[PDB]
Amino acid sequence: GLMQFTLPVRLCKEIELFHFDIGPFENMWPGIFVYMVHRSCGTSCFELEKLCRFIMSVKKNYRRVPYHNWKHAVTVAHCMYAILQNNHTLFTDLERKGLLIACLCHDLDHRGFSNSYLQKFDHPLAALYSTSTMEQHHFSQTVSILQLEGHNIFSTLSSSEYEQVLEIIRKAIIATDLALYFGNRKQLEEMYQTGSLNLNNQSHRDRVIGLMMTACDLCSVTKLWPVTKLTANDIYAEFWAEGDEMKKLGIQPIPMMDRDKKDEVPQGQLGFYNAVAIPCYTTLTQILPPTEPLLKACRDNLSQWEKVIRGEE
Ligand SMILES: N#Cc1c(N)nc2ccccc2c1O[C@@H]1C=CCCC1
Ligand SMILES: [Mg+2]
Ligand SMILES: [Zn+2]
């Protein structure tokens, strides 16, 4: 009850910043997450015995892949924590509970392959879920871990609050499917500009929560350059392995995923920053002004990639 998590001074201060890196000590990541829940939600939101048991079952069900791993989970939850903390009064008690859990669970049991590679492989999950394949699996895995004896962190919610939080978590996880992001942001853009955006409209909140999920999910591009640059290697290690598996199915993969065309990476990152990241954090900053530091950090890193291309690094 009176048991708080406390971090060392440096972390205690840096954790509040959007660009915080959770560090290379795996065994500190659960405490960092519980720290964030206690400050974000309250020391009462979850029974600490059950939260700790949920966190360690979630960790167990992330694989040892180069990027879509436990570190990503906690990193993406931290970005959500930063957004929620800089936007105190915009979110309900249920939304703060749900979204941190959504982010921790959003890539559960990821194998390091796109929905595209599952479809071309003819993976069983591609037959069970025709669209947002992995994301439907991630939500499924979340519900399974919640239903293990002693793991129901939401037990003390009423029936309707329980239904609401699981529905917040389902939409949040589905939205991390980047194929759905383009349309979601376009719609949010129009609604913002025509002035029809309304946070009392549930369908509008859903869309805004989805953009938040994309923003947390891509938050590697909003870190200090050395973190951004080193994470990019982890992302590309998966892409190139997927490229390899495409070649095993007798399919030339797009040049981004082909490990013979590494030269093309910096230009590939420009496309990604201009086509995805900058638009994402632009619309997010328009809807939630205090998330501006994400857009700024993302612009700083675009410029750093421009410098890589111009031979300057
Ligand atoms: N972050 C990031 C990131 C990145 N730095 N670079 C990319 C380049 C091309 C396509 C996707 C890219 C990407 O997308 C996430 C990584 C893997 C799949 C989920 C979306
Ligand atoms: Mg994902
Ligand atoms: Zn992710």
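Numbers in chain A track Swiss-Prot; the residues on display, in order, are 724-1036.
Cβ coordinates are placed from backbone N, Cα and C, and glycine is handled just like the others.
Feature annotations, courtesy of Swiss-Prot:
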ACT_SITE  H791  active site, proton donor
BINDING   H791, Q992  3',5'-cyclic GMP binding site
BINDING   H795, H829, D830, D940  divalent metal cation 1 binding site
BINDING   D830  divalent metal cation 2 binding site
MUTAGEN   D830 to A  Loss of activity and of zinc binding
MUTAGEN   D830 to N  Reduces activity 1000-fold
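Swiss-Prot feature annotations superimposed on the structure.
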residue	record	DSSP (3 states)
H791	active site, proton donor	coil
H829	divalent metal cation 1 binding site	coil
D940	divalent metal cation 1 binding site	helix
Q992	3',5'-cyclic GMP binding site	helix
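In this structure, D830, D940 are the recorded positions from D830, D940, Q992 whose C-beta falls under 6 Å of some atom of ligand 3.
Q992 (3',5'-cyclic GMP binding site) sits 16 Å from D940 (divalent metal cation 1 binding site), taking the CA atoms of both as reference points. Spatially close to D830 (mutagenesis position) yet at least six residues away along the chain are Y785, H791, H795, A796, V799, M857, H861, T899, judged by Cβ distances under 8 angstroms. Filtering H791, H795, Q992 by Cβ distance to ligand 2 (under 6 A) retains none of these recorded positions. Look at the Cβ of each of the recorded positions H791, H795, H829 and count the other Cβ atoms within 10 Å; the largest number goes with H829. The Cβ of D940 (divalent metal cation 1 binding site) lies under 8 Å from the Cβ of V799, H829, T899, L901, each of which sits 6+ residues away along the same chain. Each of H791, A796, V799, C826, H833, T899, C939 belongs to the same chain as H795, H829, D830, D940, is absent from that list, and has a C-beta within 8 angstroms of the C-beta centroid marking the divalent metal cation 1 site.
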